[PDB]
Amino acid sequence: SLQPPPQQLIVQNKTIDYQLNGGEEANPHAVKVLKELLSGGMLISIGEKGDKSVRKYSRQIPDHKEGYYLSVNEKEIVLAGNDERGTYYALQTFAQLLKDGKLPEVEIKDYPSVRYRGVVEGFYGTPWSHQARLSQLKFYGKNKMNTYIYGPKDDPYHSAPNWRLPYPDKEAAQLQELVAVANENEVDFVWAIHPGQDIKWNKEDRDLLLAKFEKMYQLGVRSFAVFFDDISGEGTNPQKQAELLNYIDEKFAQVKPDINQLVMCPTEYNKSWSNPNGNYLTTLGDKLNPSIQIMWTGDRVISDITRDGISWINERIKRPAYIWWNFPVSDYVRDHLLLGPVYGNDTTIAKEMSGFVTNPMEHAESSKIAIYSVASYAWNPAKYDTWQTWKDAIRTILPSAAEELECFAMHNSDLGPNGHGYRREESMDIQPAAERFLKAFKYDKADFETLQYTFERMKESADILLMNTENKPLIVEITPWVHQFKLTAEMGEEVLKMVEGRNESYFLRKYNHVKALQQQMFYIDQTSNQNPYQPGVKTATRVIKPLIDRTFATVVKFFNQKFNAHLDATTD
Ligand SMILES: CC(=O)N[C@H]1c2[nH]c(C(=O)Nc3ccccc3)c[n+]2[C@H](CO)[C@@H](O)[C@@H]1O
């Protein structure tokens, strides 16, 4: 593939296996990438629109911010951005074209449909590690995400109680390194502050917030945000919030030479928690300076963005909303991994959105499946392909065991019932066999074979993933769920042996094995990931676990009828 898919692509059926024109005037971040690809004469022209190197191609460069033209043929290679970030993006597409020292002959004109695209590290729970964030930034660069908003709810220097204090030295030098890596990867590091729970609407707190921003600025930070989500009391006043942000804008963002994004998260950040008899959102829309972004999570705390939904907000805030999409964040279903495809967001509303960022799981590597897909969606939503992008994400993250990770992820998709009413499809490949088998049973051999095949594949996938060393941090994240997933598949297998139950003693051996396996699952659920909120480890919960639990109860019923016995048919 190419990921995100370019706006315009023309491929000829020739392949190609140098002089460098523009290396001293082009984006050094792009030139570095080219040289890193070029350990190894025909022209390579690199530059931004305006540079001498690419004058001949200025009609070909899209007149869009972050746009670029890329051309490969026998004679020469052109890598020409509308601006510095666009040249870097040309190189990111170039890097994907180059397979085994060879290139296809291609012409591409590309640019993003959504202006700001990325990740908000904005969840409750253990914030990502420094090394996880370093890896994230590089991944964002490769996938043309230009935005990283730093706002972990549990960072005491971001929120309660120490938002007024500078970071200690160790954390500051870490943030400084994050900013430098972000810069090198063309990502805006957006430092967010979350003051609303205890802010006073006086000059002293106003001044402390600006002094904090100044210290962040000294660490290299050039984009800023103020979050007013999940607070009560005086900090919720929209007139004062807008005055404060307008003051930050006028006294700081319009005084520095180089500040990029200024963003706020509103107290009412979704439709369903908006007071319909209040004027909160219209006050912000009317009073907030027009260059300041306003975030929005959709119709509900957790939701996908619809045309009607984006219309409702935009009418009120008098600008296109900056989407905070609450997926794959799992901080309210901490016992689940959410590794499914990214879907449900309207692909025709790019013009109606200023930005689109994903709030991910506290599991940084595992979040890359969704992050890669959100990158692809936000760059070219018109051509967003849910399932193919999901597969592409997985192959990128774990090429040495991609089919095994697809298997594990297909069955670790749903959230289970939760206080936000948000669910995802899961296990749809086997859901037909599951329902056709179980209805008959309470059956087509092809359906029994599908179930059998599925359990066998789950075990192969679990054992290969456990021992994979290509992405150790990913495996460390998911290991407890992989163990539980393997136990699930073993239990399925033993239940299907009970169905095929040949004699009474064999059936009783299977029955005792199933009970032992239930106990081990309970053990894992009681000893791994024992967080205060949703402790434990749940996996394959939507389709698979219920099919096994129900089939077990059904076969046992059937056994007790047959032998006038009283075996326990419970499943919990
Ligand atoms: C803008 C936003 O979603 N803010 C926070 C947030 N807040 C909530 C709430 O559910 N907040 C809430 C809802 C109703 C009543 C009080 C607080 C969910 N989330 C996200 C998902 O858990 C959480 O990660 C995030 O930091």
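Residues 25-41, 46-68, 75-476, 481-610, in that order, are what chain A shows, numbered as in Swiss-Prot.
Any Cβ shown, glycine's included, is placed from N, Cα and C.
Listed in Swiss-Prot:
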type	residues	note
DOMAIN	149-416	domain 'GH84'
BINDING	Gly156, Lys187, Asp263, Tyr303, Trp358, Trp359, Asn360, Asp365, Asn393	protein binding site
MUTAGEN	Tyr158 to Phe	99% decrease in activity for pNP-O-GlcNAc
MUTAGEN	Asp263 to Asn	99% decrease in activity for pNP-O-GlcNAc
MUTAGEN	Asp263 to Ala	99% decrease in activity for pNP-O-GlcNAc
ACT_SITE	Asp264	active site, proton donor
MUTAGEN	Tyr303 to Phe	113% increase in activity for pNP-O-GlcNAc
MUTAGEN	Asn393 to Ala	95% decrease in activity for pNP-O-GlcNAc
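Sequence features, as recorded in Swiss-Prot, placed on the structure.
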residue : record                    : Cβ contacts under 8 Å, 6 or more apart
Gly156  : protein binding site      : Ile183, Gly185, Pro186, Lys187, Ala226, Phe261, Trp358, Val363, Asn393
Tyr158  : mutagenesis position      : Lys187, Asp188, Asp365
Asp263  : mutagenesis position      : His228, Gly230, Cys299, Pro300, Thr301, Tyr303
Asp264  : active site, proton donor : none
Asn360  : protein binding site      : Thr331, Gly332, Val335, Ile336, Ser337, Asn393, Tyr456
**Study point:** Distance between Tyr481 and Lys476, Cα atoms (Å), gap of 4 unmodelled residues
**Key:** 10
Check your understanding: For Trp358 (protein binding site), what is the tally of other C-beta atoms lying within 10 angstroms of its C-beta?
Key -> 25
Study note, to complete from the structure: Once DSSP output is merged into helix, strand and coil, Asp263 (mutagenesis position) belongs to coil
Study note, to complete from the structure: What DSSP gives for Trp358 (protein binding site), in three states, is strand
Review point. For the protein binding residues given in the record (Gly156, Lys187, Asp263, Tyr303, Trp358, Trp359, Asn360, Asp365, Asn393), what is the largest pairwise C-alpha separation in angstrom?
Key: 18
